[PDB]
Amino acid sequence: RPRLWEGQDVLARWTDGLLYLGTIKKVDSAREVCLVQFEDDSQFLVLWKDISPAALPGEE
Amino acid sequence: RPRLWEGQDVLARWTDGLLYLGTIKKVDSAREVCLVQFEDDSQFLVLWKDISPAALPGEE
Amino acid sequence: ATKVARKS
Amino acid sequence: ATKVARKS
């Protein structure tokens, strides 16, 4: 059973180093990327390693 | 300087046990709660201990 | 870790 | 630990 799936809410690491909340729209297992839709309805391909369905609160 | 402040984006733990992304609207250091506004524009009082400006992505 | 969610 | 953010 895959870690990531269509319709799942996830955090995704952006190019600015910050985590944004979005929703998976497509999962590509060959390239290990997902199309993620963000709160502003933008959509980008993000590597699986930079997507997480869960987070541990913590300090910098 | 305080850990939490107005206008800050944070994860907040909700009564369903899940983390939702919101923005701090008010800080109350006497009661150690913040008023947090969520993406549906709802606003609720949440204890400081359940608010985090930062997270470590991971697996449940 | 705790699952994240959006408002429904 | 990494800061979270909303779209601006």
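Numbers in chain B track Swiss-Prot; the residues on display, in order, are 28-87.
From the backbone N, Cα and C atoms, a Cβ is placed for every residue, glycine too.
Annotation source Swiss-Prot lists domain 'Tudor' at B:29-86. Across the domain 'Tudor' (B:29-86), the DSSP tally of helix, strand and coil residues reads 3 helix, 32 strand, 23 coil.
Among the mutagenesis entries in Swiss-Prot is B:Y47 to A, noted as: Abolishes histone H3K36me3-binding.
Taking Cβ-Cβ distances under 8 Å and a sequence gap of 6 or more within the same chain, the neighbours of B:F65 (mutagenesis position) are B:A39, B:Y47, B:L48, B:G49, B:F71. According to Swiss-Prot, the experimentally introduced change B:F65 to A is described as follows: Abolishes histone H3K36me3-binding.
The note that Swiss-Prot attaches to the published mutagenesis B:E66 to K is: Impairs histone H3K36me3-binding. Sequence-distant neighbours of B:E66 (mutagenesis position) (same chain, 6+ residues apart, CB-CB distance under 8 A): B:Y47, B:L48, B:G49.
While the structure shown retains the original residue, Swiss-Prot records the mutagenesis experiment B:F71 to A with this note: Abolishes histone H3K36me3-binding.
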Q) Given the mutagenesis positions B:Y47, B:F71, which one has the fewest other C-beta atoms within 10 angstroms of its C-beta? A) B:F71
